[PDB]
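Comments concern the structure below.
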6 protein chains.
Amino acid sequence: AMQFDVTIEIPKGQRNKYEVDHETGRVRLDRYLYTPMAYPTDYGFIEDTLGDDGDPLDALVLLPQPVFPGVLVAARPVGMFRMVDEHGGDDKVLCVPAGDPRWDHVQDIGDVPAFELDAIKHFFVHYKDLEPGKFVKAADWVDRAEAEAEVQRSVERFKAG
Amino acid sequence: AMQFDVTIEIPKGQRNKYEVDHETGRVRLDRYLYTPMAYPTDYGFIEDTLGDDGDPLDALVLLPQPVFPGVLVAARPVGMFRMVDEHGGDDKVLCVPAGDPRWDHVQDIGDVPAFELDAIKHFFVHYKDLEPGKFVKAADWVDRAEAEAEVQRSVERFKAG
Amino acid sequence: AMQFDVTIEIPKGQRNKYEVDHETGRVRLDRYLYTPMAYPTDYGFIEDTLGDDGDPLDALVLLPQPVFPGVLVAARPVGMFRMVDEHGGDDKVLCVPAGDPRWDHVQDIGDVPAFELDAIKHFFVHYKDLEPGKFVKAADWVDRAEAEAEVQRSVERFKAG
Amino acid sequence: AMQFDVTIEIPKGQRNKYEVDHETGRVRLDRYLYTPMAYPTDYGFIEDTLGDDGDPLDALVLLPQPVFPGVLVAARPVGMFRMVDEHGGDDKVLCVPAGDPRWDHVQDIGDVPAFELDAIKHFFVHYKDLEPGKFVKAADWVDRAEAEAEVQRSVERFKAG
Amino acid sequence: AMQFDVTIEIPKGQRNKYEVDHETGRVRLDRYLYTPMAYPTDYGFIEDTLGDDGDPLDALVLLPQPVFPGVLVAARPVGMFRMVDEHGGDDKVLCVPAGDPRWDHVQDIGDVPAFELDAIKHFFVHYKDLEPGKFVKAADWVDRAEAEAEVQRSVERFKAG
Amino acid sequence: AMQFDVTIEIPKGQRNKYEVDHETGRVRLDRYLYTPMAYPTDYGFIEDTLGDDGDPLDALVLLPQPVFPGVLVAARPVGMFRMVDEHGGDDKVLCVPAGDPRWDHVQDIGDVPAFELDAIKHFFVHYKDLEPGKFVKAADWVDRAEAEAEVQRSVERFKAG
Ligand SMILES: CN(C)c1nc(-c2cccn2-c2ccccc2)nc(N(C)C)n1
Ligand SMILES: CN(C)c1nc(-c2cccn2-c2ccccc2)nc(N(C)C)n1
Ligand SMILES: CN(C)c1nc(-c2cccn2-c2ccccc2)nc(N(C)C)n1
Ligand SMILES: CN(C)c1nc(-c2cccn2-c2ccccc2)nc(N(C)C)n1
Ligand SMILES: CN(C)c1nc(-c2cccn2-c2ccccc2)nc(N(C)C)n1
Ligand SMILES: CN(C)c1nc(-c2cccn2-c2ccccc2)nc(N(C)C)n1
Ligand SMILES: [Ca+2]
Ligand SMILES: [Ca+2]
Ligand SMILES: [Ca+2]
Ligand SMILES: [Ca+2]
Ligand SMILES: [Ca+2]
Ligand SMILES: [Ca+2]
Ligand SMILES: [Ca+2]
Ligand SMILES: [Ca+2]
Ligand SMILES: [Ca+2]
Ligand SMILES: [Ca+2]
Ligand SMILES: [Ca+2]
Ligand SMILES: [Ca+2]
Ligand SMILES: [Ca+2]
Ligand SMILES: [Ca+2]
Ligand SMILES: [Ca+2]
Ligand SMILES: [Ca+2]
Ligand SMILES: [Ca+2]
Ligand SMILES: [Ca+2]
């Protein structure tokens, strides 16, 4: 079973959008969101990846309690939120904590309730609504196999460097 | 200058939607929102009102720091968010704290930045997006005079009882 | 399907043990726990009940986000934690929010993961460990039917008054 | 040993100054402080008192963890902060939780460290510095006996009504 | 228009005074303040500066929501709080987030309300009141031009190294 | 008087167990505890130590207000919690902030109230109760001298490397 380290940038419940400078590893405030919205899960990126858009591959991690920005979480994928924004491809791997038996019933995208998946989708569809020249189109859920392959190829691209 | 007491039900930043039972005065959890959204201001209702829809008149209060549910705040109106939902009329009076000189520059709807007003509007336009058979249409900002008249007539309707 | 109002006294995560004075309805700090423990769910009591011990019947409510003390939550039972302490019978009805489709898959005690139920049990087994002359014995989970009957008879006892 | 109920209005760490309407028992936001200061202890008033200034007698309660506004705490006095402000006499009884053995070593004003007492004094000396026509003079610590007598006489004044 | 990176050490609302070790970049707890006061804005220092006192130049950043210690914020100056303490010169650049149109109306020190500026001043005037052998004198607000020049010369001093 | 730097991993009140990767210095989420328990003090490790078990020496730091994970605190020891777990020796040095006169009355293990020491012990005795193949035996408090010697020898072991 695949697993990897996610650096969490943004705790669940946050309207401050934090990024990491990937040169330094410093956490940065990107912006306070222009919409009255809050990240619906802990959000970050997979360490040692180069995604389909030239940045590290983004990840959403389901947690019982949020963490702080910059914290590492060992995670395994169960699906992916596929999307294109003004930046091009901007896919998000849905994960759960690896090696934690309390998540053993969550193996694939169909094991995550529709209410959670719709909520996550709603966030990404709408959070940029009041920023002009920023859209999102092609927004879909895909299964674990598709998530694994995208992580796989983004690990290879990182190594080719 | 008009002023009144607002009972705050929902602090700013909250995804739990609290109501008051107006028979008892008890605070109740209505629901946890189905959208990844958070109340953009402290939200409640004006005491001793009967609004255009038969409930107390709703109010949004701009505060430097949120309060707890059930707290009274003496407030004065500066504008109103006019809207119709599945319940019919569901207008919200925009207020600031009364008798507080730090808010003396905020007198009318044009004294509130567009970014705040758009954010508030976005909340009310979208927070019910994942609840079926719940829409909102006719969503507009109106000035202080219109707010005063609606409070005025809702105070009179309460007294006629 | 049975439902009722729970007044939440103690949010999940709390080490302050709050009670309600049932004469007045005032919230009171009973004590700060003597153990390094925290209420594992939102905790309160069912309004209009007289339990098997002469106090209102206690309830645990599973919520996506905790509420504040004194808030009402409409809830339905899915099981019960049966126990006897130094006070005699001190049973706790396990509930979920009523009329909320996100909880429709949780119908009976077997629909709640063992890790949650063990955690709840551990709290009640151990939280009084450093208070002398306070024990708990006979600690067991029972199903929804048993919970319904105990609520039923505690509603009747309240009415006979 | 004397004890009484304190209704806490303001948790420790707060810059929102909450009051209770003593007619209704409703919690109200008085104001957000004009100084960058925060209440150094949980702050409220003793129920069923009429102090030397015609309001209920104010109390400071030392707690391991703050409570919410409107919560009752059974407390016993260990000293008093004597002061006169623009309102005249505005004394504050220093208390600890009653019937709690973890506070048994705190019996009188000399059992409270000077750093706490200086901090409390500093708050009350300075929190109104940026509100014009509001001063405080005559600010002193006095012992438990003086605190008891002031509670005593304020209970009698309440009863004479 | 000038801009720079501020490393925030202390979120707004905090009574823990955090510093950065500039050798390592580690965040350190300097002390819990001896006064019942709380940092009135997010507080840190400008990266790649050597101020008039041989430490990095301090900055206050006005934010809609505080950040965590160690977070970078791209900021632009609008004024400066000029002061001398027991350490000699200890000036603080007042900033707002750079490239954020919600702050475009805040260009110079006169665009910041007097109530904020007085509050900030009150903090720095009083927070060391209960630490002996620590004073502050010469405390004044100066405009953006003066702030720019001090940043300018502190950047040059850093480069000469 | 001995002092040292503690890197705090876990703030007081936390049910998320954070660790540091000692290779990188990155903070990691180890796990969310399986018990309804919360760290009773701020918890971390002494920098530049190699304890009796081959990891850095663990420390508990008594603070007036918790810090964030990864923050350094200069501390001095007053005692130690001696224990063996499934990992072998897993001792914890009890500390207070160094160079802070508010802690000058806390010099040795007998200056810490029994209620705190029992609470800390209860945490470590019970927090792994629902993780199988994880026990703790031999759990005792020892005085400052014993703490100093263990730090001493763990500093020497770090240097021999
Ligand atoms: C009652 N029911 C079906 C329930 N399932 C879960 C659960 C199943 C698989 C993972 N989780 C999980 C979700 C969120 C946090 C932690 C674990 N969690 C709960 N909780 C009240 C925490 N309830
Ligand atoms: C820098 N500038 C134009 C600014 N204006 C205000 C302000 C003007 C009128 C009311 N408020 C207000 C808004 C929110 C909270 C409190 C007061 N507040 C700030 N703050 C940083 C608090 N900055
Ligand atoms: C991934 N999985 C099985 C999951 N199930 C639930 C869930 C099922 C039934 C009720 N709940 C529930 C539990 C706690 C809070 C809200 C709802 N919730 C989650 N969350 C991450 C919130 N995950
Ligand atoms: C280490 N020492 C002398 C200490 N004393 C107390 C204490 C003595 C009497 C009352 N308290 C008390 C103070 C605040 C909260 C709770 C209890 N508390 C602590 N704590 C770390 C909580 N330490
Ligand atoms: C109603 N009035 C004059 C107002 N102005 C501002 C504002 C103007 C320029 C900057 N800010 C600002 C201040 C603090 C946070 C964010 C933005 N902000 C508010 N808020 C209620 C947030 N109100
Ligand atoms: C009333 N009494 C005996 C008391 N002692 C202390 C105290 C003595 C030595 C250290 N601490 C200390 C403990 C926890 C936090 C900060 C300092 N602290 C308090 N507080 C209410 C903070 N009370
Ligand atoms: Ca990013
Ligand atoms: Ca970006
Ligand atoms: Ca857009
Ligand atoms: Ca309502
Ligand atoms: Ca409703
Ligand atoms: Ca809808
Ligand atoms: Ca109870
Ligand atoms: Ca009790
Ligand atoms: Ca016991
Ligand atoms: Ca008062
Ligand atoms: Ca008043
Ligand atoms: Ca004054
Ligand atoms: Ca500094
Ligand atoms: Ca310093
Ligand atoms: Ca001084
Ligand atoms: Ca560790
Ligand atoms: Ca480990
Ligand atoms: Ca075990």
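Numbering starts at 1 and runs along the chain as displayed.
Header entry for method reads X-ray crystallography, 2.5 Å.
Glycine is no exception: its Cβ is also placed from the backbone N, Cα and C atoms.
Swiss-Prot annotations:
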type: BINDING; residues: E:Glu9, E:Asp58; note: Mg(2+) 2 binding site
type: MUTAGEN; residues: E:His22 to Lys (Swiss-Prot position 21); note: 4-fold decrease in catalytic activity with Mg(2+) as cofactor. 3-fold increase in catalytic activity with Zn(2+) as cofactor. Shifts the pH for optimal activity to 8.5
type: BINDING; residues: E:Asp53, E:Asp58, E:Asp90; note: Mg(2+) 1 binding site
type: MUTAGEN; residues: E:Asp55 to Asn (Swiss-Prot position 54); note: 3-fold decrease in catalytic activity, and 2-fold decrease in substrate affinity
type: MUTAGEN; residues: E:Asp58 to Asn (Swiss-Prot position 57); note: Loss of catalytic activity
type: BINDING; residues: E:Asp85, E:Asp90; note: Mg(2+) 3 binding site
type: MUTAGEN; residues: E:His87 to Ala (Swiss-Prot position 86); note: Nearly no effect on catalytic activity with Mg(2+) as cofactor. 10-fold increase in catalytic activity with Zn(2+) as cofactor
type: MUTAGEN; residues: E:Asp90 to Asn (Swiss-Prot position 89); note: Loss of catalytic activity
type: ACT_SITE; residues: E:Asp90; note: active site, proton acceptor
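Listed in sequence order, the recorded positions among E:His22, E:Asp53, E:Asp85 whose CB lies under 6 angstroms from an atom of ligand 19 come out as none at all.
Listed mutagenesis positions: E:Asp55, E:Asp58. The one with the lowest count of other Cβ atoms within 10 Å of its Cβ is E:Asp55. Sorted by the number of other CB atoms within 10 A, the recorded positions E:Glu9, E:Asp53, E:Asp90 start with E:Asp53, the lowest. Per Cα geometry, E:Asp53 is the residue among the recorded positions E:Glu9, E:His22, E:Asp53, E:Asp55, E:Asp58 nearest to E:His87 (mutagenesis position). Taken residue by residue with DSSP, E:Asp85 (Mg(2+) 3 binding site) is part of a strand. Its own atom aside, the Cβ of E:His87 (mutagenesis position) has 11 Cβ atoms within 10 angstroms in the protein chains shown. The secondary structure of E:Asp90 (mutagenesis position), as reduced to three states from DSSP, is coil rather than helix or strand. For E:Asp53 (Mg(2+) 1 binding site), the spatially nearest entry among the recorded positions E:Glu9, E:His22, E:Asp85, E:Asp90 is E:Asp90, judged by CA separation. Taking a C-beta cut-off of under 8 angstroms and a sequence separation of 6 or more, E:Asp85 (Mg(2+) 3 binding site) has the following same-chain neighbours: E:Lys128, E:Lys134, E:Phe135, E:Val136. Under 8 angstroms separates no C-beta among the recorded positions E:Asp53, E:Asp58, E:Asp85, E:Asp90 from a C-beta of chain D.
Around the Cβ of E:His22 (mutagenesis position), 11 further Cβ atoms fall within 10 Å across all displayed protein chains. For the Mg(2+) 1 site, the Cβ centre of E:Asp53, E:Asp58, E:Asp90 serves as reference, and the other residues of the chain with Cβ at most 8 Å from it are E:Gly51, E:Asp52, E:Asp55, E:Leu57, E:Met83, E:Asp85, E:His87, E:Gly88, E:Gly89, E:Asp91, E:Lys92. In the three-state DSSP assignment, the secondary structure recorded for E:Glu9 (Mg(2+) 2 binding site) is strand.
The recorded positions listed here (E:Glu9, E:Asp55, E:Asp58, E:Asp90) include E:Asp55 as those with a Cα within 10 A of the Cα of E:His22 (mutagenesis position).
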